[PDB]
Amino acid sequence: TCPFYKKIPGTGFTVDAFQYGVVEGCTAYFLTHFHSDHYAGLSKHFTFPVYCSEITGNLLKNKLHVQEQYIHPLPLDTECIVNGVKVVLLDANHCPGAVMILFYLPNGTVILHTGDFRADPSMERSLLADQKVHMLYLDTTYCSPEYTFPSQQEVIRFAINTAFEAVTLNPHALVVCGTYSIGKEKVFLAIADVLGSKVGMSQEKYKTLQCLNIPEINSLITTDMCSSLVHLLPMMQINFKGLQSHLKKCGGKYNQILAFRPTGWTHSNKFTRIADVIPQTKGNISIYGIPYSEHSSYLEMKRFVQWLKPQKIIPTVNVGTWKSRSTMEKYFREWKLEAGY
Ligand code: NI
């Protein structure tokens, strides 16, 4: 059964609630983004209205074969009416197509559901600036002060500089980047741009990327692995055994691998600066873990909430343990006392 924090009171709506069967009272199912923990349950046999972004609806139709008549894509930054209720979709700064949803309830209550997001000051100048928000359904993934990480721009600077140096020293080095979901495309696109290469990948991953409205994409990606010196592999293959095996398949074209695993946070964040990150090495294989996050750090999350000043916060992540819930509630109260709302 569907948990309360996936239900929008005073509507017939749910958010990211496709794994519970037919939800009683639900007239419209919203999907914030195409990540499996959130779409779990959708397929060609789904026959209720799904509301989402254009990019998300391309993925639903092409990857999961949801029939077109049930996909309701909405433009961003535009007031729309769904089953009698005004809604707006806003960019979540998460993966491609990911949205936050503003609901304007018939009784005057305003609710923001962030989906998954990486808070940014640029959100302080969207349509959120224009009215009060009463209830916030918040992505609390990294809601603890230990979770610090660098800007996405610092991380990509590190990656491009690392790759360009390695391949200029050894033109027979191959670069490999791990992936298992959409998101974090900048990692492999920025490294291929500095090297003058396309990114090579499986037909299944190429298909996924072609749903994303990324500009000039036919110019940056390919299924012809032989023509590319940046390859994408599944995340599970980014280890010494998997990479040794891949290097064998390349037929003596290459004699070294430099590989990147874009994780979110790891405890090497609490001690070490990005500039100071070093790889794990075995023979002619090196593996870099880089802290490229598509979720808010603690400080970014606190700044957003202290700006928005909601009356009530409902966490949507880390809600399964009493210790996690009590921790999060204590920071919410600190934030409110410090800012004065
Ligand atoms: Ni996500």
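Residue numbering in chain A adheres to Swiss-Prot, whereby the residues present occupy positions 700-1040 in order.
The way this entry was determined, per its header, is X-ray crystallography, 1.3 Å.
Here the Cβ of each residue, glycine as well, is placed from N, Cα and C on the backbone.
Quoted from Swiss-Prot, the note attached to the mutagenesis of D838 to N states: Impaired nuclear focus formation, reduced interaction with PIAS and increased sensitivity to cisplatin. Following the DSSP three-state reduction, the secondary structure of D838 (mutagenesis position) is coil.
Looking at Swiss-Prot, the entry for mutagenesis of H994 to A says: Impaired nuclear focus formation, reduced interaction with PIAS and increased sensitivity to cisplatin. Annotation for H994 (mutagenesis position): same-chain Cβ neighbours under 8 Å, separated by at least 6 residues, are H793, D815, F816, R817, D838, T840, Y841, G963.
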Mapped onto three states, the DSSP assignment of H994 (mutagenesis position) reads coil
